[PDB]
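Undergrad: First, the structure itself, so that you have it in front of you.
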Amino acid sequence: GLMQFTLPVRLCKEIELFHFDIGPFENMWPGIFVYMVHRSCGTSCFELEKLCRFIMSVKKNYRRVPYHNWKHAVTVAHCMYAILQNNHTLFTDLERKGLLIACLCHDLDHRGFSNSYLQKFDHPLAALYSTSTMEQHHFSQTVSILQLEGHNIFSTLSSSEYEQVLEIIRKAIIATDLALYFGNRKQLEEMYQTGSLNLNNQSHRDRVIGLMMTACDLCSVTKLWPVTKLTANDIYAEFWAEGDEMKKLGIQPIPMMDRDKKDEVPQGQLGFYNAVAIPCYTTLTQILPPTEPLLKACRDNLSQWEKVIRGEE
Ligand SMILES: Cc1cc(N2CCCC2)nc(/C=C/c2ccc3ccccc3n2)n1
Ligand SMILES: [Mg+2]
Ligand SMILES: [Zn+2]
């Protein structure tokens, strides 16, 4: 009960900031997550024994892929932790419980391939899940782990509170399908501007949580430039591998996934920042003003990619 997780001074201070990098020591990442759970939710939210056994099962079920790996899971959870901590009173107890878990589990058993490649490969999962293929799989893996003996971290919740939290996690993980982001932010943009956005309306809370999940999932672009730049290498390592696999199916991949077209990457990043990243953090900042530092960092990184195109680096 009285066993608190404590980090070294530099981590204790920087973990509160949006642009925190969780560092290269894999064996510290579980403690970093438990720390965030305790501060964000409370020490009483989860039985420490069950939480630690849940975390280590989740870790085992992420693969050794360049980007969609255990470090991404913890990185996304940290961005969520910084959003919740900066928006103390806006979220219920169930939401703070569910959302940190959702982020940790949002990419469980990712193979480094997109929904499009699964579809064109004719992968079994594309037969079982027609849309949001990988994200339905990620939620399925999450339920599977929660049902392992000694792994049900939500055991102390009532039947209705257990169903509510598992529904928050399901919608939260499905929201990380980027195909669904574009419509979700447009609807939120309309609701904000026409003034009809209501945080007591559950349908509106769902959309706002969806956008939060996109914000955390893309948070590679909200880091200090050296982290953003080095993470981009891991991102493109997965894209170029999928491109190779598209060429093996006899399909020319989109330039984003063609390793022959690396020269085009800097302009590709501008498109992504202007079409996905900047819009996402702008709407988030409109709804949740204290998340402004994600937008600012994102704009700083947009400017660094412009400098790359201009040959200044
Ligand atoms: C049309 C186009 C072209 C392109 N190029 C790369 C080289 C050739 C053309 N890159 C993108 C965006 C990539 C992307 C996607 C998700 C991302 C998610 C997080 C961070 C960066 C991301 N970047 N889009
Ligand atoms: Mg995903
Ligand atoms: Zn992700």
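Numbering, chain A: per Swiss-Prot, residues 724-1036 in sequence.
Heads up, header says this was done by X-ray crystallography, 2.1 Å.
Each Cβ is built from the backbone N, Cα and C atoms, and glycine gets one as well.
Look at Swiss-Prot and you will find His791 tagged as active site, proton donor. The 3',5'-cyclic GMP binding site annotation in Swiss-Prot covers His791, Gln992. The divalent metal cation 1 binding site annotation in Swiss-Prot covers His795, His829, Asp830, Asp940. The divalent metal cation 2 binding site annotation in Swiss-Prot covers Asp830, and the record cites experimental evidence as its basis. Here the residue is the original one, but Swiss-Prot notes a mutagenesis experiment at this spot, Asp830 to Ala: Loss of activity and of zinc binding. The annotation that Swiss-Prot gives for the mutagenesis experiment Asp830 to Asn reads: Reduces activity 1000-fold.
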Undergrad: Under a threshold of 6 Å between Cβ and any atom of ligand 2, which of the recorded positions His795, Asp830, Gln992 are retained?
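TA: Once distances to ligand 2 are taken from each Cβ, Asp830 fall under 6 Å.
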Undergrad: Do any residues at least six apart in sequence from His795 (divalent metal cation 1 binding site), in the same chain, have a Cβ closer than 8 Å to its Cβ, and if so which, in order?
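TA: Listed in sequence order, they are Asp830.
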Undergrad: Which residues in the same chain, at least 6 apart in sequence, have a Cβ under 8 Å from the Cβ of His829 (divalent metal cation 1 binding site)?
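TA: Long-range Cβ contacts: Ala796, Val799, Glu858, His861, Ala895, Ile896, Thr899, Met936, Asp940.
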Undergrad: Under a threshold of 6 Å between Cβ and any atom of ligand 3, which of the recorded positions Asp830, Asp940, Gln992 are retained?
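TA: From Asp830, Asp940, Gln992, counting a Cβ under 6 Å from ligand 3 as near, the near ones are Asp830, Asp940.
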Undergrad: Take the Cβ of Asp830 (mutagenesis position) and count every other Cβ within 10 Å, whichever protein chain it belongs to.
TA: 25
Undergrad: Inside 10 Å of the Cβ of the residue listed as 'active site, proton donor', count up the other Cβ atoms and send me the figure.
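TA: Looking across every protein chain shown, the total is 23.
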Undergrad: Determine which residues of this chain, when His795, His829, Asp830, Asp940 are set aside, have a Cβ within 8 Å of the centroid of the divalent metal cation 1 site's Cβ atoms, and list them as they appear in the sequence.
TA: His791, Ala796, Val799, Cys826, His833, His861, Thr899, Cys939
Undergrad: In Å, rounded, how far does the Cα of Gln992 (3',5'-cyclic GMP binding site) sit from the Cα of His791 (active site, proton donor)?
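TA: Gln992 (3',5'-cyclic GMP binding site) to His791 (active site, proton donor), Cα-Cα distance: 19 Å.
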Undergrad: What is the number of other Cβ atoms found within 10 Å of the Cβ of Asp940 (divalent metal cation 1 binding site)?
TA: 22
Undergrad: Using DSSP and collapsing to three states, where does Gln992 (3',5'-cyclic GMP binding site) fall: helix, strand or coil?
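TA: Its secondary structure by DSSP: helix.
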Undergrad: Could you say whether, by DSSP, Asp940 (divalent metal cation 1 binding site) belongs to a helix, a strand or a coil region?
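TA: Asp940 (divalent metal cation 1 binding site) sits in a helix per DSSP.
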